[PDB]
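Worksheet: the structure to be examined is printed underneath.
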Amino acid sequence: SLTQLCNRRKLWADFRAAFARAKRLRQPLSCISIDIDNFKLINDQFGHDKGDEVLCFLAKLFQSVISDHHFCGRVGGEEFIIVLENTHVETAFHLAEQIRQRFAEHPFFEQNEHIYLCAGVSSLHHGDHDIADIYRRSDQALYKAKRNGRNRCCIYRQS
């Protein structure tokens, strides 16, 4: 049911309803973009079923680390998005870091392979009119994180 909790279609719709709800209720709304480092190498070396185990563990990890309500979506081959209602961006950043760390700390497969991820974080801003305004910022923070290597987290700033 991890492929059910991280359904891409449901994610975007839940995210859009959350955006409108967030503006209407004036609540903070945070967004984390995650990309698994070297996921292609993992599938090349261990195969598709094992690559899938990694994805599954990461989804399980989201639940364990984020006890409060949240939406998840696998939006690309190895990219996830987490949407956190009524959550300030710093709290989301801290959650993102915990996910990064526990993923890096989990040994995988008979040979205790270590796998890493990067994350970018942002949240609803006043001038926003679409979830794409938020995703653009978390996506950019993700790629900013990736500039310094694997296993990195960044919060978006306009600075």
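We number chain A the way Swiss-Prot does; in order, the residues shown are 161-319.
Just so you know, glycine gets a Cβ as well, placed from its N, Cα and C.
Taken from Swiss-Prot, the feature domain 'GGDEF' applies to 187-318, supported by sequence analysis.
There are 19 other CB atoms within 10 A of the CB of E238 (mutagenesis position), with all protein chains counted. Here Swiss-Prot flags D195, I196, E238 as Mg(2+) binding site, drawing on similarity to another entry.
Applying an 8 A CB threshold to same-chain residues 6+ apart, the list for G237 (mutagenesis position) reads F199. Recorded in Swiss-Prot as a mutagenesis result, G237 to R carries the remark: 3-fold decrease in biofilm formation. 60% decrease in diguanylate cyclase activity. Does not affect the overall structure.
What Swiss-Prot notes for the published mutagenesis of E238 to K is this: 2-fold decrease in biofilm formation. 50% decrease in diguanylate cyclase activity. Does not affect the overall structure. According to DSSP, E238 (mutagenesis position) is assigned to coil rather than to any helix or strand.
Here Swiss-Prot flags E238 as active site, proton acceptor.
According to Swiss-Prot, the mutagenesis experiment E239 to K carries the following note: 3-fold decrease in biofilm formation. A C-beta separation below 8 Å, combined with a sequence spacing of at least six in one chain, links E239 (mutagenesis position) to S193, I194, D195, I196.
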| said: Through the lens of DSSP with three states only, how would you label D195 (Mg(2+) binding site)? | reply: strand
| request: Excluding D195, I196, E238, please set out which residues of the same chain place their CB within 8 Å of the center of the CB atoms of the Mg(2+) site, keeping sequence order. | output: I194, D197, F199, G236, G237, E239, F240, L277, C278
| Neighbouring C-beta atoms (10 Å sphere around the C-beta of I196 (Mg(2+) binding site)) | 22
